[PDB]
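To start, the structure itself, in structure tokens.
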Amino acid sequence: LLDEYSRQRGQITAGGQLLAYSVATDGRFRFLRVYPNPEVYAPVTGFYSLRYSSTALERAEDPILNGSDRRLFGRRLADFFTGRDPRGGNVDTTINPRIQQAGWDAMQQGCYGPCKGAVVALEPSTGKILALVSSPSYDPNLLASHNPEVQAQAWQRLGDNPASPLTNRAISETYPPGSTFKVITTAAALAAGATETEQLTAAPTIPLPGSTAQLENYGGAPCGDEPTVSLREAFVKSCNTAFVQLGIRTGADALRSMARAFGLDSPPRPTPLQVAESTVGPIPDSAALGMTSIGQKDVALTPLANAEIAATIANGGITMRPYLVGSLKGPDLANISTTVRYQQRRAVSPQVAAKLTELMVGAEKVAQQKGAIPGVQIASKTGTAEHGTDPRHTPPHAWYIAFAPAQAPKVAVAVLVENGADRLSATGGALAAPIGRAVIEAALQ
Ligand SMILES: *C(=O)[C@@H](NC(=O)/C(=N\OC)c1csc(N)n1)[C@@H]1N=C(C(=O)O)C(=C)CS1
């Protein structure tokens, strides 16, 4: 470890700004690891600690940053031969500083106090991860202290903290998507030949097939005053029973297939950070399909996967493989690796993506306009999702997935407010949407 810290570890950057760097000190271990904006960028940088090793990009990009990478071997030979102070390479992330900061700020101020949860922002056309925010976060400088008691004290606090600040909730945790999954259910129906004009129950209540359990609209009210409403109307109002019906209408196989087509239940590629796989669930019977269609039962998404659903639709039905590293550089800033966009797959046809765009543009119009950007057409879907063993008595997760401008999209976001500000009245529109809108606003400057 003394030799590792004798040489200058390279930089992790975003938008030509520093997220992690090393300063030369008078320490036994010469180089101190510094994180100038610690909590904001901790999901991205992770930490690099004498006692506790590394995480995130400090771990993922370790050989580049310490200079042991075989693509850097030539520089290291040239350094020694010339008597130059050896330096590691740079990791240039895809993170947009202003979108990352606004996502962080909005999470700190958005739950009458700080929110628990995640914000992910994507560039739909490229797959760039523009923002990767998790809250609560932690200070990596604590773990970069060359003092062992400071590190040990921080480690003990972090691991005992029930709010689990070390968790990157954007990529490591999966959550029921709730009403946001109506985007998948709608895609499956649309691809099976249903139209925006399809007539679905407006009833406040719907029995589940083969069970006493019942699903209800919020809160026990019909979708409208007619016995049936159009799919479009049901979608913009986010009427539960309409989608229970539609999903059971469309059937298990078509829903499984559309969930797979949108990245669910296939192991995600690394970013190079490892992403938890999201799932639609086994869907054992029709009761389960009922609940699945509205984003419950065994449906579980990472925030990143939910933002990819939005990025896919925004990209005309084409999913770009998400990545966090734009380029790897050498100490002399010489390029070593430029990541290039690639199309993972086609989830929906261009026609279906266009129909979903319109439905989401309309769902955004129904939602509350707190945070609405003057003259920007946002396409969105909100969701508020039950979870845990006592779902009806627990504060739900607040969800918001969006893209903008819906006409020619430059950014897609997912906002997960975990346990919805610890409020039981929490909804995606109330909490998650303005947060979402703030990030979109930071993106479009
Ligand atoms: C979508 O998931 C749906 N939400 C619910 O029905 C709720 N729990 O079961 C999933 C629920 C609990 S509290 C609350 N407001 N909703 C619909 N989602 C929204 C939405 O867009 O966020 C609605 C406005 C209508 S209910």
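Chain A uses Swiss-Prot numbers throughout; the residues present, in order, are 44-488.
A Cβ is built for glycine as well, from the same backbone N, Cα and C atoms used for every other residue.
Database features (Swiss-Prot):
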ACT_SITE  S222  active site, acyl-ester intermediate
MUTAGEN   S281 to A  Can rescue the deletion mutant
MUTAGEN   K424 to G  Cannot rescue the deletion mutant
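Sequence-distant contacts of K424 (mutagenesis position), defined by Cβ-Cβ distance under 8 angstroms and a gap of at least six in the same chain, are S222, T223, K225, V226, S281, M403, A406, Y443, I444, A445. Under the three-state DSSP scheme, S281 (mutagenesis position) falls in the coil class. Neighbours of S281 (mutagenesis position), defined as other CB atoms within 10 A of its CB across all chains, total 26.
Using a 10 Å radius centred on the Cβ of the residue listed as 'active site, acyl-ester intermediate' and all shown protein chains, the other Cβ atoms total 26.
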